[PDB]
Each structure stands twice: as C-alpha cells, then as structure tokens.
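Written below as structure tokens is the structure these notes are about.
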Amino acid sequence: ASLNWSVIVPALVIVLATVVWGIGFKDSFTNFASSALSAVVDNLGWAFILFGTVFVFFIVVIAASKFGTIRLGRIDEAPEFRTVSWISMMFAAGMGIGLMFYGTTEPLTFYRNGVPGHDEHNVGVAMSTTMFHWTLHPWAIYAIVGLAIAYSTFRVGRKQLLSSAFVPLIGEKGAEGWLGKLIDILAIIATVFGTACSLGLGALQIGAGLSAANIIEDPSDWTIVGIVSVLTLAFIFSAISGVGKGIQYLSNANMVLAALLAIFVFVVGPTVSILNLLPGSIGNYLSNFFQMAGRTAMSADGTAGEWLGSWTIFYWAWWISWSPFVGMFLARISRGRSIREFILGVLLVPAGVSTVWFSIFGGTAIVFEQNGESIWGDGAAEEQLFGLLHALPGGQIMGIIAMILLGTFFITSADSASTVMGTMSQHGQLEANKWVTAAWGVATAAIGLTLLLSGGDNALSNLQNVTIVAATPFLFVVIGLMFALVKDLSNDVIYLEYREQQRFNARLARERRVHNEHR
Amino acid sequence: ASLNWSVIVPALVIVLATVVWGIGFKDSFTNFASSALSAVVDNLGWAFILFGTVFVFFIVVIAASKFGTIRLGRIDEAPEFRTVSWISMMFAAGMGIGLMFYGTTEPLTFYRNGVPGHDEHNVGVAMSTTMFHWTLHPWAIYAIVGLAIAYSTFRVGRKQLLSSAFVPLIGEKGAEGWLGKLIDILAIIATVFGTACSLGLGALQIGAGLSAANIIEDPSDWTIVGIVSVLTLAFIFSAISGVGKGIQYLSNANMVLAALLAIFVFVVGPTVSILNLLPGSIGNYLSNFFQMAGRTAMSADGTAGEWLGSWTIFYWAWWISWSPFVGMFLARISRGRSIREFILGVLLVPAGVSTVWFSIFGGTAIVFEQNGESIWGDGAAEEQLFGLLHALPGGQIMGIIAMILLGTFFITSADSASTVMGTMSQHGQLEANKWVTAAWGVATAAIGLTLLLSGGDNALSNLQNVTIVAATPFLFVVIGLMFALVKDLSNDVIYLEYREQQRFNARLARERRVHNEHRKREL
Amino acid sequence: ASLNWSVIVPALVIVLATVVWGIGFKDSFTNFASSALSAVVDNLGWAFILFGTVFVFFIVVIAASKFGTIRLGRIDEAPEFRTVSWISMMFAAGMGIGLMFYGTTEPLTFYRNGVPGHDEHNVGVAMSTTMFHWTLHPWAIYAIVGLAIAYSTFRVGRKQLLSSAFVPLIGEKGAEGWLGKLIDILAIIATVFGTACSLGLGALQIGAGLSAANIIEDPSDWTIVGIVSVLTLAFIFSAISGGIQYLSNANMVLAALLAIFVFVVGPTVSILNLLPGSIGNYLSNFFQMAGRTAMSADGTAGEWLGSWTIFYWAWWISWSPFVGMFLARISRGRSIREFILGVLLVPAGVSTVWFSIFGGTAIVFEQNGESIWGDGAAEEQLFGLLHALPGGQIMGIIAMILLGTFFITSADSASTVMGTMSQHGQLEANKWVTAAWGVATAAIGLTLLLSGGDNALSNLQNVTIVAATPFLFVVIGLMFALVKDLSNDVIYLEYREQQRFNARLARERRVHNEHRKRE
Ligand SMILES: CCCCCCCCCCCCCCCCCC(=O)O[C@@H](COC(=O)CCCCCCCCCCCCCCC)COP(=O)(O)OC[C@H](O)CO
Ligand SMILES: CCCCCCCCCCCCCCCCCC(=O)O[C@@H](COC(=O)CCCCCCCCCCCCCCC)COP(=O)(O)OC[C@H](O)CO
Ligand SMILES: CCCCCCCCCCCCCCCCCC(=O)O[C@@H](COC(=O)CCCCCCCCCCCCCCC)COP(=O)(O)OC[C@H](O)CO
Ligand code: NA
Ligand code: NA
C-alpha cells in the first residue's frame, strides 16, 4: 500500500532527465539518440530478430504442451467477462495508434520502395511483410508477459507486479532485492517511453488531419502542445474519474468506430480488389513467415540494417515497451481463462482483425497507385491516411471520424497504462492513488512533447530512436520471463505429487547403476 | 416413403430449363455461360481461393481437437467395413474422370505454358501445381461435407439429408420450411451439374480413345450421343438393379484396373525419372503450398484471372459440386469410424494415390517433352493419354484397357450419385425409388449431352463455365456446413454435462463482478 | 556367450576382400568404386532422398502419437543418467569428425560455388543448406534405429541385436534364421565402413594439421599410416582396458572451448547476425532442399548430390547400427517422446551453433577479402581459419587433440557395439572380438586412403555410399518393425482385443443384412 519510493524515484529521475535534456538541449539530445540507436541496432539487433520469433514458437508450444488445460485462477473457476466482451477490451488496450498511423503508410511504402531482398511494385510482399509486423510476432509478446503475470497473480497468488513473476528464477529474497526493484523500474521506464512514442505519433497525425479537414490551416509548434494537452487531459481523467463509464464502454466504442471506418473504405473503395488481397496476403504471409523472420542486418548483402532499424527493430522494440502494461491489463481481465484460451484469444483474434484492417486500407492505397491516383503526396507518413480518405467520396465526414478514432484508440490504452503504472508504484495494489496515476499520465505527455519538439523537422526519427533504446533493457526481461514462466508452470500443485515420484525413482536408478558397476 | 415433390420439381425445372435452352439456343447459351463465368470469377473468385484453404485448415484442427476421438455413431461401435475395403470405396466413389483426363494434360500443360508468377519449362512447379489441385484442397471438401452428414445421421440420429446438417443453425423448423428446401435443391442441382461435367469430359476422352485405337475414324456428334447413351445405361443399371455387386466389386475392380495401368506406365516408361520426381513433387508441393493457396486474380500483375478460371476455380467448383453426393456416400460407408480416423482416411490416403498417379503420368509426359518426343500432338486434352500410351511398347492393347478403366471410373461414382439423389427426394430414405434414381441418372446425361453439343469446338470451355456457375450457390452451403458442424460437435452428449457447469459458474462469476462494480461504483 | 561364427565370417570376408583388393590392385579398386557409385546414385539416389525425409516425418509423428508416452523399460521406471550426462554422451558418441572436417569447408564451399538451383555468393543458402545436412535429417536416423533397439531390448525383453528388433515382421523363426543373420552382417559391414570413412577423413585433417603446425614438415602417405596406427590404439585401448562418460564430457568441454575461441575473437556480431538468418532460411527452404533430386537444376544436381547429400545420408546411415545400440544402452527408462526430442533437437542445436561460429567466420572472411580457401583442400580449411585469428597457434593444436577425442569416443563405442552383434547381443563382449573389429576398421581406413592417391576424399566417399546402400533398406524396414511392436504393447492389447471383436460383429451383421436384403 506504500508508494515504493525505491521504484518511483529512479523512474522519475530518468524521465525528468529526458525532459530537461530533450527540451533544454535539442541538438545534444538528437545526436545521442542517433548514436544510441546505431550501437543498439548493430550490436543487439540480432537479439530482437532472434528472440522475436522465439516468442512465437514458445507461446504456440505452451498452448499445446500439457499446460493449455491449466486455468488462470482456481480449478473450476469461470471467466467473469463474456468472450465477446473479453476480446473487445484486449484489442482496445492492446492497440493504440498503429492501425491509423501505419494502416496506409506501411503497406504503401513497401509497394513503392520495396523491402530488402526483394523488388519494388510487388503487392505480395508489400502486404505479407505488413502482416509480419502486426499479426503474430507482436501479439506473442503480450501473451508471454500477460500469461506470466496472470499465472503468478491468480494461480500462485502473488502481488500484481513484474518482479513477482520472477520469483521462481530469483526466489523471494530477490523480488524485494536489487533485482526486483530493477525489473519493476524497467517496466515503468519502458511503459512511459512506450506510450509517449504512440502519443507523439498520434499527435502528429491528429494535427495533420486538422490541416486536411481545415478545422485549422496548418499545424504549428503550439498546436502540438494543444493536441497533447487535450489528449493527456482526456485519458488522465478517464483513468482516475469515477464519473462516466469504465474501460469496458470505451473499449466497445473503439470497435464500433473502427468498424465504421473500415466498412466505409471497404464499401466505397475498391471492394473486389480489397477482397482479392485477403487470401493473397495471408498465403504470402504464411509462405514467407520464416524467410521474413530470418531477415537481419546481414540480409540483402548487409544493406538491410538501415531498413530494419526503422521498420522491424522499431516495431519489436515498440511492442515490447507496451508489453509491461498490456500484460498486466490482460492479466486483470482473464481471471479464469485456461492457458490455451488466453494464448489463442490474444494471438489469433487480434491478429485476424489486423489482417483485415491492413488489407482494407493497405489494399486501397496500393490499388490507387496501380490505377494512377497516388495518395503519397509529399511523402509525410502522417498525411497519408487522410489523403486516402479524402480521395474516396464522402471522406470529408470520415476524415473527422478518423480523428475521434485516433483520439479514442490512444485513450483506451493510455488510461490503462496510467492505472497500471500506478499499481507498480505501490506494492502491486489494484487501487492506485489518483495522484500517482495522474502523475504518470503527465510523464508520458512530457516525454511525448519532448520527443516531438526536440525532433523538429524530422520528429518521427527522434520518436523512434528513443523507443528502441528505452525498450532494449526490457527486451531481456521478456526473455527471462520465458524461463521464469516455465518454472512456474512445471512446479504446479497438480504436478508436485507426480514430480516427487520421478525424483525418487531417478535417485534410486542412479544409485543402482553406480553400485552395480562396481560389483 | 413419400416423394419430396417440393424438391423434385424446383430442381427438375432448372435441369429442364437448361436442356431446352442448350439444344435449341446453342448460340445464346454459350454467350450467357461465358458472361456468367466472368461475373462469378470477377466477384466471387476470392471466395473459392479464400475458402478453399479454410477447408483444409478447418478439417485439420477438427481432427486434432478434442472432437477427433468422437465416434461416428454410438460409443463402443465398431466399423462394419474392412479398413482396406473402406478406402477402396472411398476413392472409387470420390474420384471419377478426373485422374484419367488430367493425368497427362495438366502436368504437361504447366511444363510448357507455365503458371502465373513462374517461368516455363519448370518441372518442380509443373508437378507441385497438379498436386495442389488434386491432393488436399479437393479432398478436404469431401471430409467437411461427409463429416457433417455422418455426424448428424449417426451420432445424432437425424435424417440423411443436407438440410438436417444445418439444424444446429436454422433449427428443426428452419430445416423444413424454406431454407432447408433451398439447401436440398442446391445440392441436387450441384450434383446434377457436377456429375454432368464428368460425363461430358469422360465422353470426350472415350471418343478420343476410339480414334486413337482406330475403332472409330472420326468422333462426330452422333457418336458422343452413342457413348453417353451407353454410359448412362451403365450406371442406371448398376444403381437400381440388385444384381452385379454394385459396390465393393466395381469399386475394387477400379483399384485393380487403375493400378494395372499405373504400373504399366511405371515399368515400361522412364522408371528412374518417375522415381526422381516422386520426392521432388512432394517437396515442392509442401514448399509452395501457401504460395499457390494465395494465388488470386491479382497474381502475375493481374494476368492470373484467366488462368484461374480454367484450372483453379474450375477445380474448386468441380469438387464443390461433387461433395453433396460424395459426402453423403462417405457417411454411409464410415459408420462407427471415429472423426480423426475418418478425416485422416479421406484427406491422406486418397491424396497419396493421386500423388503417385500424377508422377507416373505427369512425369512420363514431362520426360518425353524434355527428350524431344512430345505427346502434345495438336494440343487437345482428350487425346494426350492415348498419345502417351501409344508411345510405349504394348500401348495398343494397353490403350483399350484405359478406355474400360475410364468407363468404370465413372460408373462407380455416377451410380452412387443417382442413388444419393433419389435419397434426397425421399426425405432421406436410404433405399429410394428405382424410377426416381433412374430419372435422376437420365437428367445427368441430358445436361452432360447439352454441354457438349452446345459448345461445339469449345466443348471443354462450355462444360467448365456451367460447372462454376452451378457450383457457386453450393459454395456457401459448404461454408455454412463448417459453421453448423462445430456447433453440432460442441453440443454433444459427452460434452453437454461439462458445458452446463462452466456456463453456470460463468454466470455466477459475471454476476459477482457486476455487483462488486456496483458496490464500488456508489462510493 | 558364443561368438556366432556364422556372422563374423561373412563380415570378415567382405572386410578382408576389400583390404586385399584396395591394397593389391589400386586401379581396379578405384575403377570399381566409381562404377558402383554411379550405379547406386542413379538407380537409388531417390531412395536416399525420398526416404531421408520420411525418417524426419516418421519420428515426429511417433513422438506426437500416443506412443510418445510409452517408457522404455518397466512401467514407472526412471532414467539411470542425469539429463545433462545423458545428452553429453549421445552427442559425443553420435558425432565423429564431421563437425571438425566440415565445420568450415561446407558452408564456405556453397558460398563460393553455390548449390543446385541457386546463385553463388549467397550466405542465406550457404548456411541454410549446411544445417540441412547436420541438424534433423541426420539425427532422425539415429532416433529411428536407437528407438527400435531400445524398445525391443527393454520393453519387450528381446536380445540386444539389430535382428531382434525385426521379429515383428520376420518372426521369431526368421530372426534366428537367415534373414536375421544378414541383417546382422549388414549391420557390421555398414559400421566398419562408416567408421573407417570417418577414420580416413580424421587422419587427413590431423595429417594436414601437423603440416600446418610445423610439427611434421610435410604430409606423407607414410606419415598418415603413423596417425591411423596411433589413433587405432587409443580407441582400442578405451574399449578394452579399465571411461566413456569421462571422455564424452572432455569432448564437450574441449569442443566448446574451441567454439568459444572463434566466437570471441572472430566477428562476434556477424556470427550472431547469422544465428537467426540461418534458422529462418533453414525452415524456409526445408522442403525445397528436402526435394532436391537429380532432376533438379536440369541434371546438374546429380554430380553435386553424390558428393554432398547422398554421401551424408549414406554416411549417417552407416553409423546408425552402432549409434543405435549405444543410444539404447544409455536411454533406459526414458519415455519415447523424451527420447526423440533429446536426440533430434539438442544435437541439432549444437550443430546449428557450431556451423554458425565456424561457417560464419569463414564466410565473412570471404566477404572481407581475406580468403582462407588457399589451395582448396577440404582438410586445410579449418587450420587456415584458426591461423587467421589471433592466438590460433595454440588453438590450432587443440583442434588436432579435438579431432582425436571426437573420433575416439565414437570409435570406442563402435567396437564395443561391434563386439556385441557377434556375441549374440551380450553386453560384455569378449575383449579380443572388440580388438579384432577395431583393427579391421583401421585396415579399411588405410585401404581407402592409400588407394585414393591424390583424391583420397572421393575414394572414401564412393565406398561408404556402396557399403551403406544395403543398410538403407534395413532402416526403411525398421519403420515398419517399430510400428508393428509399438502397437502390440501390453497397454494396448486389451483395447485392441475388444475393438477387433466389436468390428467383427459389425461386419458379420452387415453380411447377414446383405443376405437378408439381396435375397
Ligand atoms: C536446426 C533447427 C531444427 C529445429 C527447428 C525448431 C524446432 C523447435 C521445437 C521446439 C520443441 C519444444 C519442446 C516442447 C514440445 C512441446 C510439446 C510437448 O512437449 O507436449 C507434451 C506436454 O508438455 C511438456 O511436458 C513439455 C513442454 C515443454 C515445456 C514448455 C517449455 C517451453 C517450450 C517452448 C517451445 C520452444 C520454443 C523455442 C523455439 C522453438 C505432451 O503433450 P500432450 O501429452 O498434451 O499431447 C500428446 C498426447 O498425449 C498424445 O496425442
Ligand atoms: C490470425 C489469422 C490472421 C493471419 C495471421 C496468422 C496466420 C494464419 C494462421 C492460421 C491459424 C488458423 C488456425 C487457428 C485456429 C485454432 C483453433 C483451435 O486451436 O481449436 C479450436 C478449433 O476448432 C474449430 O472450431 C475450427 C477452427 C477452424 C480454423 C480454420 C482456420 C482457417 C484459416 C485459413 C485462412 C484462409 C487463408 C486463405 C489462403 C491464403 C477449438 O475450438 P472450438 O470452437 O471447436 O471449441 C473448443 C471447445 O469446444 C471449447 O468450447
Ligand atoms: C516429405 C515426405 C514425407 C512423406 C510421408 C511422411 C509421413 C510418414 C510418417 C508419418 C507416419 C508414421 C506413423 C507412426 C505411427 C503413429 C500412429 C498413431 O499412433 O497415430 C497418431 C499419429 O499418427 C498420425 O497422425 C499420422 C499422420 C500422418 C502424417 C502424414 C504426413 C505426410 C503428408 C504431408 C502432407 C502432404 C500430403 C501429400 C502430398 C499431397 C495420431 O493418432 P492417435 O494415435 O492419437 O489416435 C488414433 C486415431 O484413431 C486417429 O487414427
Ligand atoms: Na487503445
Ligand atoms: Na469413380
């Protein structure tokens, strides 16, 4: 119930230093972020690439290897959220602004420029390589972190923290030791920079749309603060205000506005061409899955390092930053699901929705390029979605609807992050003081502004460089959550009696052999 | 039993509407079919491609899930057919003219012309594409349709109708009024138009068999009528008459005769080159399985649209239209057989026989092409097999036995279609009227003839256009069968007791949560 | 206790005839080997390739199947060796000089020359095709043979022979009769020529290692005779006097030191960029490489396959008879599923990391420009690589000591096993019977090395393919024999007995119903 000042103070100091450094000295901060990315991507990029696909293997195995039957709670327990409602709150908190910002930019960018090891103007690899970054590899990080927290919190009954998930690996003395503190600090620093990156990427696109919709003429440096201040003041209140409906209501407004914007483009846009990419993109994704997972800085004659540092290694570092707080939320909602249900509900359902979104939006953008109409414009990634919407008839009203979607796809996740950061500040208490939950909401905004204003002309690169550095320390925490998780699952109360017999029989068999050899 | 006159008449009107429209207005029928094919392929082409692979995935998780152990019948039941004789009737009924007609022409056509997104003269792609069209995607449609009927008929004791398999979705009342009747005429129309495509294709190859054997000099239009007339008598006599050991003897004769012609080509032909292709075709098939499963009209920079309508979408429509009556037959001969045992038996064993078949005949044809001696000839698909056989020693005598095998590969499947069609008009009576079984056999021959005389030179094109159109309505019945199947399986007696406790506990937990939220909500 | 002279004599005649033939008439022996090699590769090339992949499929399906839980021994038994000590002795005994000889020659050869159907200078396929030959296809033959012997010996109580694992097919009378003596003769000839092929290659690399290290001025045919004789006594001494566990652990520690040396002082980061780039490519092309016959590349693959793929498959099949009975001996009380995974995966993991450190470090040198190819002799690639790295003059000698233990641990277990197939499956075989087979292996090793002249590699390869062809069909027949007696387990007869009775009634009812209705 205390404030665990051994976790708040180290996390505040790093956050405050970034705000002072980024805002105070823009030139120095930008150079360090560029230098830090090169060292991280060069000497550590293999870790993201190698372990990014180990998570997918590890999770699928855990969902079939004798543990899919265990239940995240007590035996005979039942889920407190109906399946349809349960799925809605996980994709709303799981996804922020990644289907809006990159829904059109990414599949279109790979169509024009191409991907390393391939040619340009290829719709098979433009779409398949987009599904690679948004279907299984990213959502397998949430399952691993969410499952480790869900099991320890419910089956074993420990505090709601990320250190407690490591009790098997570092014992109970280490959960209160220097390691327990460090694992918890890295979960807040990752979350603050993980959300601040998506706040900065959503403030750019909301401001970009206003120029399109002409509510405003063009974004300015003060406009970004205005958008961030409104977005910050929205999720900060929605998290810590009893008035209004909870996250289960907002999580349902997301899936309604998102389906409104997807159905509009699907119907108005090239329906038949969109429907043809759905099998072609899934078929190309499954045949190229391992070929794409084996792409490193050594691929394409060693020239793919620059591409990976902006597309793959950024996404993997981005999703890992959101895992510490999207794992804790996913744990809260399950409370009764079996390991198989949790794994297959997180891996397959969010992956199916992301497949349809990118074919409706990525397919429309690519189809426009083939036809002759090009929504690329000046190339800015923020302006591409609204250039597509405005091309379609009736897009003026939908351009406005896309803003509410942009704002409401970050509020659902940002508010959950604050309430999840608040519980780490205390000793895993579900109820968090509204002041610490509001204090962390401001921290993401202060970082979100710092990464945007400091970036200047190129604010995307600065927002992406800092995320990769802030997520590298927590990449290893996720790797060590695979070993901690298996130790917990093996030492289950429904396996202790069976494991004791094997320990006894194994000891005797060794004793018989050593004595038998002498005789 | 009482004839289902509410299904015979609406289905018979479609059949007779096409016959008069085809013989009398050949000029206007071909135009409509070609225009209909364009409308279907352009708009619903993705459906065949997208859901042709969901069937493979759906019937693999079903076999691998907890439903695999279920037994198609009571618990403690045991199959009534020797597992060897179960396969023989499974393959004999499930396959007809296909292997004989496209055994040589498909692998050779892809070797010369190539496939979209690939170069010509590529043996790996040529062989790994004909295995795609004939191994797992086609036989996964039979398993889904056959399993839905087998489960409802035996495990749940409903009537043997395609409507009854939808009771989980539309209910016992929906399955009777108007949706059930629609699903029961779309199944008869698909069966009539799916078996008429095989009859037309078989008559074309039989006519070429007599030209190559020189028994007939020139196949005119009055000999095709002679061939179809003999064939339609063959499977009407077998279907209705109680003598002759209709099945388990003519189905066992098909393996004996099918293997005799495969062994002849294997040993007389390039045996070592055939065996070198066998591991290369399977390896290439599994490597490119998902590249071919995602080949839509957007492939080859938009050039694949015309290719798919001739090979991929035609096959998926050809197999979709045969699944109403193959699935119904596979249910009867698979009583007491578990779900996993049923799915693996259908998916794997028939897929293995096809793989060996196309290596011996596709490999021999491709090997000849490389050497310099080409059996392509003029390029008619109906004359390739006999061009291959006559290029080997002893082919003259062995070309006559290919025609007999060609006929017997239709009779074993056409007689089971007429019998199943009669059952669909007897409210599911296993033994239907002889004059309803025979009437439906004559209907199949009438349409098969109408699509040959109407086409003229492009007889094959007219047969493929109509099959795709007739099998489009049933594409959605198969999509719906895989939604009513999981509900049927889920609501099983063995799982019913456990489900009730889980629902009961879930309601309490949900109610407990909402109350706690209210208690915290107030203050 | 008897020596089964009716199996020893036929084995000796084939072994002795080869020694006289090769030494007596080198020209005739070399000409016959080339003629026989072409005859087998053309006619039976598909058999090695077609059934090479069926072994991988067959073993995974058996571990997946219900049989996976059957325990090799009595119900509720426990293993005699710790999992780490059991793993260490399976790899040391199952791997001879293959990793040392081809650690740098194979991945580097494919980078320069390419592979059938692919362009040259491709690091992706150089490493992906290198792991094809050393990860799953090879180690799956060991599990098929090791499992058939382990199951029949322990869970059925039959004598520890290769013929005793065939009684489900040939019957008890057949195994005692003639077919089961030819299976024992072929099981001896294959292991004599397989172990002599690796002894020949080991002597070439040690002979080249001495010349490179300046210990011996030049490599002379009379110098190699000294190496083989010295190597002959080491493994004969270990299998006779009063061991395996100690030397198998000295293998792993000493080998891991050599791998750590190259890893640390080589391009560490570039090595790690290939760890996921080779696993991704391996899984991508697994079925493209698994379906590579002589028909691939339009007849150009026939000459390549006989040198790389069909050679390895015949080389690993040669070692299966005696690695099968060694794997069975130490795997008492392990479940079938635990046996398959402990053999297929862990040795594949060590091989995958071995070639990345050594194949990667040799390919980067090619890319940089400093090529270690030199003259191009396969036996000099390793010592070119080590000398390039700093400190490779002391680590270039430990490679030769590591070439001794690698062969000695496997050769020590070959003689012990070869002396058991002659004494009616008696574990404690006569000391002189092991010695007799120990020097018969050395005589064959020299015969192929001397008769080969300048091209000693081709003579060793052409004769192991012919010697391992008869035993290709014994492994193909072990899949059927293994399935026959796995089904007929004590924990399935009651279930199988009831099912057959019910099925017979169902057939009887149908036949009676048919008569009633047919009338
Ligand atoms: C050169 C590269 C070649 C290799 C390519 C990569 C291969 C990766 C393979 C990874 C194997 C993982 C080993 C664990 C297998 C999982 C399945 C399993 O063990 O299931 C058993 C139960 O599970 C266990 O007891 C052990 C499971 C492992 C514990 C979890 C550890 C994490 C493993 C994650 C996978 C590895 C991820 C790393 C990357 C592959 C038995 O299952 P069952 O009894 O429920 O079903 C069979 C039924 O009875 C008969 O039909
Ligand atoms: C996420 C998809 C987007 C693409 C990205 C991922 C790449 C594709 C991966 C393909 C995964 C498909 C298979 C995953 C489904 C797992 C199903 C499973 O594990 O078990 C269930 C499966 O059982 C089924 O119901 C059938 C599932 C059908 C799955 C078919 C998958 C089709 C996907 C193919 C796409 C087509 C692509 C076109 C060609 C490119 C059991 O549930 P149940 O509803 O039967 O009830 C169980 C129990 O009673 C509880 O009450
Ligand atoms: C690349 C070339 C590969 C070619 C062939 C490889 C496959 C052959 C090896 C696998 C078969 C060995 C069978 C070993 C005995 C296990 C039998 C067994 O116990 O059944 C279990 C394991 O058996 C299997 O699942 C068999 C799987 C066969 C795998 C076939 C793979 C080859 C096909 C690949 C796809 C390509 C298709 C052909 C090309 C068109 C599963 O069922 P269950 O025992 O749990 O319950 C029984 C129930 O009644 C069901 O019968
Ligand atoms: Na959200
Ligand atoms: Na047939």
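For chain A, we keep the numbers from Swiss-Prot: what you see runs 56-574, in order.
For this deposited structure, the header notes the method as electron microscopy, 3.0 Å.
Every residue gets a Cβ built from N, Cα and C, even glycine.
Here Swiss-Prot describes A:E135 to A as a published mutagenesis experiment; the accompanying note says: Strongly decreased betaine transport. Cβ neighbours within 10 Å of A:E135 (mutagenesis position), excluding its own Cβ and spanning all shown chains: 22.
Long-range Cβ proximity for A:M310 (Na(+) 1 binding site), meaning a same-chain Cβ under 8 A and a gap of 6 or more residues, is found for A:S143, A:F146, A:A147. The Na(+) 1 binding site feature in Swiss-Prot is assigned to A:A147, A:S306, A:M310.
Residues or ranges marked as Na(+) 2 binding site by Swiss-Prot: A:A148, A:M150. There are 26 other Cβ atoms within 10 Å of the Cβ belonging to A:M150 (Na(+) 2 binding site).
Close to A:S376 (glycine betaine binding site) in the fold, though at least 6 residues off in sequence, lie A:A245, A:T246, A:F248, A:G249, A:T250, A:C252, A:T522, A:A525, A:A526, A:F529, each with a CB less than 8 Å from its CB. Annotation comment: Swiss-Prot describes A:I152, A:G153, A:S253, A:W373, A:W374, A:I375, A:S376, A:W377 as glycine betaine binding site.
Using a 10 Å radius centred on the Cβ of A:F156 (mutagenesis position) and all shown protein chains, the other Cβ atoms total 23. Swiss-Prot lists A:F156 to A among its mutagenesis entries, and the accompanying note reads: Decreases betaine transport, but has no major effect on affinity for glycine betaine.
Here the Cβ of A:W189 (mutagenesis position) has 24 other Cβ atoms within 10 Å, regardless of which shown protein chain they belong to. A mutagenesis experiment is reported in Swiss-Prot for this position, A:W189 to C, and the note states: Mildly decreased betaine transport.
Long-range Cβ neighbours of A:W194 (mutagenesis position) (same chain, at least 6 residues apart, Cβ-Cβ under 8 Å): A:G149, A:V401, A:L402, A:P405, A:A406. The mutagenesis experiment A:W194 to L is recorded by Swiss-Prot, whose note states: Strongly decreased betaine transport.
For the recorded site, A:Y197 (mutagenesis position), the DSSP three-state label reads helix. Around the Cβ of A:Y197 (mutagenesis position), the number of neighbouring Cβ atoms within 10 Å comes to 25. Under its mutagenesis entries, Swiss-Prot includes A:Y197 to L with the note: Nearly abolishes betaine transport.
Within 10 Å of the C-beta of A:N309 (mutagenesis position) we count 21 further C-beta atoms, all protein chains included. According to Swiss-Prot, the mutagenesis experiment A:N309 to A carries the annotation: Decreases affinity for sodium ions.
Secondary structure from DSSP puts A:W366 (mutagenesis position) in coil. Taking a C-beta cut-off of under 8 Å and a sequence gap of six or more, A:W366 (mutagenesis position) has these contacts in its own chain: A:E161, A:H188. Under its mutagenesis entries, Swiss-Prot includes A:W366 to C with the note: No effect on betaine transport.
Residue density at A:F369 (mutagenesis position): 24 other Cβ atoms are found within 10 A of its Cβ, drawing on all protein chains shown. According to Swiss-Prot, the mutagenesis experiment A:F369 to G carries the annotation: Decreases affinity for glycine betaine. Decreases betaine transport.
Quoted from Swiss-Prot for the published mutagenesis A:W374 to L: No effect on betaine transport. A:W374 (mutagenesis position) counts 24 other C-beta atoms within 10 Å of its own C-beta, drawing on all protein chains shown. In the three-state DSSP classification, A:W374 (mutagenesis position) falls within a helix.
According to Swiss-Prot, the mutagenesis experiment A:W374 to A carries the annotation: Strongly decreases betaine transport, but has no major effect on affinity for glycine betaine.
According to Swiss-Prot, the mutagenesis experiment A:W377 to A carries the following note: Abolishes betaine transport. Sequence-distant neighbours of A:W377 (mutagenesis position) (same chain, 6+ apart, CB under 8 A from its CB) are A:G149, A:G151, A:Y197, A:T246, A:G249, A:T250, A:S253, A:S468, A:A472.
What Swiss-Prot notes for the published mutagenesis of A:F384 to A is this: Decreases betaine transport, but has no effect on affinity for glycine betaine. Of all Cβ atoms in the shown protein chains, 24 besides its own fall within 10 Å of the Cβ of A:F384 (mutagenesis position).
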Nearest of the recorded positions (A:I152, A:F156, A:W373, A:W374) to A:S306 (Na(+) 1 binding site) - Cα to Cα: A:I152
Rounded Cα separation (Å) that holds between A:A148 (Na(+) 2 binding site) and A:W373 (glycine betaine binding site): 15
Among A:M150, A:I152, A:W373, A:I375, which are recorded as binding-site residues, the nearest neighbour of A:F384 (mutagenesis position) by Cα: A:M150
Rounded inter-Cα distance in Å - A:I152 (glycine betaine binding site), A:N309 (mutagenesis position): 12
For A:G153 (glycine betaine binding site): intrachain residues, at least 6 apart, with Cβ closer than 8 Å: A:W189, A:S253, A:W373
Cα-Cα distance linking A:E135 (mutagenesis position) and A:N309 (mutagenesis position), given in Å to the nearest integer: 21
Close-lying recorded positions around ligand 4 among A:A147, A:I152, A:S306, A:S376, A:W377, where CB distance stays under 6 Å: A:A147
Lowest local Cβ density (other Cβ within 10 Å) among binding-site residues: A:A147, A:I375: A:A147
Na(+) 1 site, defined by A:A147, A:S306, A:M310: further same-chain residues with Cβ within 8 Å of the Cβ centre: A:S143, A:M144, A:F146, A:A148, A:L305, A:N307, A:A308, A:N309, A:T467
Other CB atoms within 10 A, centred on A:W373 (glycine betaine binding site): 24
Residue among the binding-site residues A:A148, A:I152 whose Cβ has the most other Cβ atoms within 10 Å: A:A148
Short-range recorded positions relative to chain B, from A:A147, A:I152, A:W189, A:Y197, A:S306, A:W366, with Cβ separation under 8 Å: none
